[PDB]
Amino acid sequence: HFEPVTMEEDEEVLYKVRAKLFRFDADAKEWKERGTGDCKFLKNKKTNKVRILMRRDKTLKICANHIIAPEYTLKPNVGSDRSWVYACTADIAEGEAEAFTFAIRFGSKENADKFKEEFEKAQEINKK
Amino acid sequence: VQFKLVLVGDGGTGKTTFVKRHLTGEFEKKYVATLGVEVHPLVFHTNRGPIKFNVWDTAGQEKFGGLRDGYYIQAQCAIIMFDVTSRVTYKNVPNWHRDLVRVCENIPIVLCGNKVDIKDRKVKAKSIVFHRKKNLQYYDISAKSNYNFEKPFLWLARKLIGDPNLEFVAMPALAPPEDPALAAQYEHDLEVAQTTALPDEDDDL
Amino acid sequence: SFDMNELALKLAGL
Amino acid sequence: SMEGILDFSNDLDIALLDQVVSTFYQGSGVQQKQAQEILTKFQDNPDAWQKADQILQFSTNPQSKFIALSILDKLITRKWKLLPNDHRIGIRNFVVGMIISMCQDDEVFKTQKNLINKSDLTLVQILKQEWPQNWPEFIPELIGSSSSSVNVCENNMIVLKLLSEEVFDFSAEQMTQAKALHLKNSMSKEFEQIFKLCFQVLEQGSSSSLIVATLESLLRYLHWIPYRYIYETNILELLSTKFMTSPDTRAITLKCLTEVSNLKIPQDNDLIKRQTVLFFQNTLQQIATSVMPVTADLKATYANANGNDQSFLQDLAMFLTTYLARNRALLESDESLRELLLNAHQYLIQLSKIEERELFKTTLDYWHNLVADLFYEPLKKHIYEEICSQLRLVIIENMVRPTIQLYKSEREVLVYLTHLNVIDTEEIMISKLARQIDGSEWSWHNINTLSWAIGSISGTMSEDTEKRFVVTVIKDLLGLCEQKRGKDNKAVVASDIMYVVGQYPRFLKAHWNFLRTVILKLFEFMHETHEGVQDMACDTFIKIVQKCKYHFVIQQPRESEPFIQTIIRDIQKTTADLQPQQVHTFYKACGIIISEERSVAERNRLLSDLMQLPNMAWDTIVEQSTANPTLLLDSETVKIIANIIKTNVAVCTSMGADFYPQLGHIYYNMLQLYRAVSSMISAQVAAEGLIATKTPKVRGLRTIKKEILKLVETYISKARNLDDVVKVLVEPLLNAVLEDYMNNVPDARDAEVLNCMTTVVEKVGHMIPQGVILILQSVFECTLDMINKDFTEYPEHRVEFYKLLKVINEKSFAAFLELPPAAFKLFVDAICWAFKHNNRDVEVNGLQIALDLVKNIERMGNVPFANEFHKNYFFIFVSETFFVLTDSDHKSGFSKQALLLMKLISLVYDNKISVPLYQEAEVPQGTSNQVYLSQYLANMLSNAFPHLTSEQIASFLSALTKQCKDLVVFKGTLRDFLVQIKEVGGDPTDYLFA
Ligand SMILES: Nc1nc2c(ncn2[C@@H]2O[C@H](COP(=O)(O)OP(=O)(O)NP(=O)(O)O)[C@@H](O)[C@H]2O)c(=O)[nH]1
Ligand SMILES: [Mg+2]
């Protein structure tokens, strides 16, 4: 005989899409980027709750972390056919649950419509 | 576990914009000149635990120079920034480096050529050699397109910690949580936001 | 799909 | 409460200062920010220097003392000569005494290096002012005080280092030519004594800190000292042996020897050649015995990054490459020096394996220097056979994607290495290819790297061996593709096969049948939805066409027709699955082929058949969009139209002048479409506001306009028949775009209009004087008003605006003569406004327009318009040019500013301005413009820089004006002026330097 020498595991990926996230600075009436990377819909296996978790490329810093609440509503932006605007009341990407007016943009209108489709499917999952 | 980082370079080279990108993720289009210096804590998550950079974003304009080399005292690392669309900013690199190493005699230093996202590049890659004899790490970067934007901090992290295998890792994602008196409040902010056009709509993303 | 057989053919002659 | 230190009426509380300083450096958040704003206000106080003696004496905080010296530094640099003479001696005595006491306290000398270095630099600033004219015994006394104390001796080496830097390395920008030469000669005259001290310290030891500080100063000396101090002494022996053994001194010694390899050396003396060989021989010996043997894995050492290993390996690379690039010939003849030569290069081979891009670029530059010499120089390449063989593998294995800069450098060296030994290069590449097939080195990255390398040595071999090699490479690559399962692996290998063939056009041209099969296979890949394959197919198609176009246009043997016809017959089927951009590349590649057909009847027939699909789509849209215009509201129609135009742009880009027939097919309806689209954009902005310009519907509409403009610009820029351009294209074009631009609100004006017109004026502007006038009338005033409120808004319009004025000023200056005086006054305002930009694109054009305008006026001779121009605008251009020259915010434009200013001054001193430039009352009659010009400038500079003496201003202007025929000297005088205005009491005699 010879002797020899992230807290995302409990979840399932429902949807994944590349996107650029914006937050609305109301006091400046100006959109500000928050991050660019993969946006994922993560379903908890122990609660069946679906959330959005988005990380920036390279640094992998969280730029979005909130439940896809059934009360939220995706609105079009005046200057884009590949984006959605919606109010978020509890995002913990940067500490305490803060309220945000978010805008998320995609590579194509196809990706945006598909995002809207998955986003709504996820809402009905959280409804139960 | 925090390290002082001094960031120097000519005015308009994108020092402040670069740091802002790492802080909030936003891209500032406007050029508001820094007055003296701005200190910003910047934390990265690595496999060797978190590392904190106390970034001293100094002013590149002489009339806003402030304490100048007084900002360099007891810095443990540095970034020298210039603008590849502006030859003069690269011409002044030896001057920034000079004032820097006279105070900080032995520190890891990154030389960054910013704004490589702009087509009409003026400082050609073949011309950038100053870093060789001065033992500076060099990176082409772009605060706008995030090209190599993480490299300067990753390199400095590896040097400061003494681990060449150090890597940036994903921070833990906690489970997120779940009134009528603010129904009309958020509806006001929402409508103003829809009518405000998203910036850079010609961008790939 | 990916089938370079015709290239192998025309090259094996020449 | 921290703001107490800002009250100078009361005594300065040092304890309060130390708190504010601590709160800034060690504090955080709001308090830190508040302390920062207070310290800046304190330092910037013009009387703060007075309280510097208190801080440096009473404070216990080293940061406070540092800031005090910074306040003093500003005082010495800018206002020294303004002081009473007493204060000058006081500060000097105080700074000297301070440094002495810090050196005597071993505790302080040990733990306050930053404060002592700051003090030393402060001393050097005094020296630059006072030495040697008011301090002749500084160097003798410095050498004297060295023997007394090791700490003082060590610190003296730091002072001498800083001095040498300020005088020889950083003087060019910071002092006048005269002052620089003075200090250089002063150091040069007393260096004999300085070197003696330095050499004694090095030879006698023994404090490492003292030795290292001495070697650090020696490094600066080697930048300027005569070679005799290095070769006629024993100092090379010390560096290359004694100081290479100790790691403390090894780093700096190596940098010294690197600079010694750059000294000014007589290359006919055999003794010096021996010395140059010797210290290299000694250095490589110490490295082999003290650091690592030549076999050591430097790649692994570098990656481990222990201590200063990385810096050392970087410095070793710099030393070896520097020395060998200059002196390797010294080692090539002597048989006893052969081992040294090859060992030196073997270290470089090992160094080149390190994973570190910038280090690799450094070694690769050297390798290029070597293989290039072996390629031309007789009887040399056989010496380096084993080195070159290793290098082939190193470069092949580290080949990057075609940074493209690094690829070009890698290709270049590898092409040389292929010539030096073709058989060895082939063997290595096929060998590597075999290891890809047996899976021992199989990898997506590794197969790509090898394919890039094989493709880079194209057109270097014999046509015959090239063929034999390519066949071998492809045949083996073909087999590799079968071996792999899954489309992931298969896609990678298949792409590499298309890459290699696209790199060997000489081979494809010689074997039509194979080339034809290649292209048909690319068309199959245009249907593969696998990521990247479609792009890869299109890129390769056009790449092959660019190089083999002649074989697509001619009727090849065993063919009934030219292959271009076959491609067009199925162009719908081939491009059916491609994205719009990919379709445009396909059409552009067809345009490349068609343009080779020199039969006009045939070329135009091929062009018609190629454009059949977009022309039918076009005809259908124009017919249904004109009845009714509601169709354009549909996003689909807008996208379809934009794609049609883009296809015309793509074909026009490769066909140029030959595109004209196709342009004529659509031209008149296209301009009508431009009008229709324009009306809708205006209608939308009226009905929705300016926000409309952000909406997809309007951005879609504007895209049509921009592509139309791009198409016209593309053709006109390449047109050979300018008669048709003028008589057929221009008038309808101007009628369609100019009024629309003028009468739109600012946020709806397309900057592409300006760019298009720039192209029109460029090619045919000399033929349409009425047209150019119409262009100015429509875009000049309304565009200027967009951009003359800030330097920020409407950046595109700003850049194109001055490009347009530039070409108009060159090609049709008469258009500006027709301007009403008020409009011409705006033109002048616009040019100066361009000076004040930091924007390079705007500043340069502004300065060029000004220069060309002056030349335009000059060529008019003694005529009323030219004379009035000078009376109105000469001194405006002189003062405005001077302003940006001196305000320290436009340093990137110094040269052109200097040129413009030199031109303006020469006009007067060559008497090219016939009329007097002064009011008949303000100066006596008969006075020359030359005299009046001196007076104007003297008065101008006196009020703009009141701290300058009248003698300074007078000498400067006297020198400037007399040197207005010598640009390099003129610029010298301007640089000296820019230095003198930063300080008080500059020397007027400095301007007599030239
Ligand atoms: N196109 C492009 N612009 C950039 C980039 N980085 C910064 N900029 C722009 O450059 C300008 C100056 O940015 P800034 O951060 O203020 O430079 P700075 O070095 O901090 N200036 P100062 O020394 O006066 O504080 C801004 O308009 C910014 O948008 C870049 O990577 N690409
Ligand atoms: Mg700034």
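The residue numbers of chain B are those assigned by Swiss-Prot, with the residues present covering 9-186, 190-216 sequentially.
A Cβ is built for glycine as well, from the same backbone N, Cα and C atoms used for every other residue.
Taken from Swiss-Prot, the feature GTP binding site covers B:18-25, B:36-42, B:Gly68, B:122-125, B:150-152. Here B:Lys37 (mutagenesis position) comes close to B:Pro210: these same-chain residues lie at least six apart in sequence, with C-beta atoms under 8 angstroms from its C-beta.
Under the DSSP three-state reduction, B:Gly19 (mutagenesis position) is assigned to coil, being neither helix nor strand. Of all the Cβ atoms in the protein chains shown, 19 others lie within 10 Å of the Cβ of B:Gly19 (mutagenesis position). For the published mutagenesis B:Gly19 to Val, Swiss-Prot gives the following note: Blocks DNA replication; when associated with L-69.
Proximity of B:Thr24 (mutagenesis position) to non-local residues of its own chain (separation of 6 or more, Cβ distance below 8 Å) is seen for B:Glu36, B:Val40, B:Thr42, B:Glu46, B:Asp65, given in sequence order. Annotation of the published mutagenesis B:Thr24 to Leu in Swiss-Prot: Has low binding affinity for GTP and GDP. Almost completely abolishes interaction with BIRC5; the original residue is retained in the structure shown.
The DSSP secondary structure for B:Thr24 (mutagenesis position) is helix. For the published mutagenesis B:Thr24 to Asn, Swiss-Prot gives the following note: Has low binding affinity for GTP and GDP. Decreases nuclear import of proteins and RNA. Stabilizes the interaction with RCC1. No effect on nuclear location during interphase. Loss of activity in triggering microtubule assembly at mitotic chromosomes.
Among the mutagenesis results in Swiss-Prot, B:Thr25 to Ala has the note: Minor effect on the interaction with the alpha phosphate group of bound GTP. The residue drawn here is the original one. Every protein chain considered, the tally of other Cβ atoms within 10 Å of the Cβ of B:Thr25 (mutagenesis position) stands at 21.
Quoted from Swiss-Prot, the note on the mutagenesis of B:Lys37 to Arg is: Decreased acetylation.
For B:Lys37 to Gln, Swiss-Prot lists a mutagenesis experiment annotated as follows: Mimics acetylation; enhances the nuclear export of RELA/p65.
Swiss-Prot documents B:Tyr39 to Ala as a published mutagenesis change and attaches the note Abolishes steric hindrance that traps the essential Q-69 in an unreactive position, and causes slow GTP hydrolysis in wild-type. Loss of one hydrogen bond with the gamma phosphate group of bound GTP. DSSP classifies B:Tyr39 (mutagenesis position) as coil under the three-state reduction. Long-range neighbours of B:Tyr39 (mutagenesis position) (same chain, six or more residues apart, CB within less than 8 Å of its CB): B:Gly20.
The Cβ of B:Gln69 (mutagenesis position) has 15 other Cβ atoms within 10 Å, all protein chains considered. According to Swiss-Prot, the mutagenesis experiment B:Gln69 to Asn carries the annotation: Unable to hydrolyze GTP. Increases binding to BIRC5 and promotes exaggerated spindle formation.
Listed in Swiss-Prot as a mutagenesis experiment, B:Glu70 to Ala is described as follows: Strongly decreases the relase of bound GDP. The Cβ of B:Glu70 (mutagenesis position) lies under 8 Å from the Cβ of no residue that sits 6+ residues away along the same chain.
Annotation note: B:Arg76 (mutagenesis position) sits in a helical segment as assigned by DSSP. Taking a C-beta cut-off of under 8 angstroms and a sequence separation of 6 or more, B:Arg76 (mutagenesis position) has the following same-chain neighbours: B:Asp107. One mutagenesis experiment named in Swiss-Prot is B:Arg76 to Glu, and its note says Probable loss of interaction with NUTF2. Loss of transport to the nucleus.
Sequence-distant neighbours of B:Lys134 (mutagenesis position) (same chain, 6+ residues apart, CB-CB distance under 8 A): none. In Swiss-Prot, a published mutagenesis experiment is listed as B:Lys134 to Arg, annotated Loss of normal mitotic chromosome segregation and formation of sister chromatid bridges.
The note that Swiss-Prot attaches to the published mutagenesis B:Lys134 to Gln is: Loss of normal mitotic chromosome segregation and defective mitotic spindle orientation. Taken residue by residue with DSSP, B:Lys134 (mutagenesis position) is part of a helix.
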Could you tell me, to the nearest whole Å, how far the Cα of B:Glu186 is from the Cα of B:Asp190, given 3 unmodelled residues between them? 12
Expressed to the nearest Å, what is the distance separating B:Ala151 (GTP binding site) and B:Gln69 (mutagenesis position) at their Cα atoms? 20
Which site among B:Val40, B:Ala151 has the most other CB atoms no more than 10 Å from its CB, taking these as binding-site residues? B:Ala151
Taking just the CA atoms, what is the gap between B:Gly68 (GTP binding site) and B:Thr25 (mutagenesis position) in Å? 13
Near ligand 1, which of the recorded positions B:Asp18, B:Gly19, B:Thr21, B:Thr24, B:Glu70 have CB less than 6 Å from any of its atoms? B:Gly19, B:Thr21, B:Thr24
B:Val124 (GTP binding site), number of other Cβ atoms within 10 Å: 21
Spatial neighbours, same chain, of B:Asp18 (GTP binding site) - Cβ under 8 Å, 6+ residues apart: B:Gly68, B:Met89, B:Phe90, B:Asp91, B:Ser94, B:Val96, B:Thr97, B:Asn100, B:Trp104
Scan B:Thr24, B:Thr25, B:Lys134 for mutagenesis positions whose C-beta lands under 6 Å from an atom of ligand 2 and note them, or write none. B:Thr24
Of the recorded positions B:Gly19, B:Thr21, B:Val124, which one has its Cα closest to the Cα of B:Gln69 (mutagenesis position)? B:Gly19
Just jot down the residues in the same chain as B:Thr21 (GTP binding site), at least 6 apart in sequence, with C-beta under 8 A of its C-beta; none if empty. B:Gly68, B:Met89, B:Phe90, B:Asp91, B:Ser94, B:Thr97, B:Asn122, B:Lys123
Quick check for the class: what is the C-alpha distance, in angstrom and rounded, between B:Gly19 (mutagenesis position) and B:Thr25 (mutagenesis position)? 12
List the Cα distance (Å, whole number) between B:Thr25 (mutagenesis position) and B:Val124 (GTP binding site). 14
Near-D candidates in B:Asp18, B:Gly68, B:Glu70, B:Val124, B:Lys134, the recorded positions, by Cβ under 8 Å: B:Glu70, B:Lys134
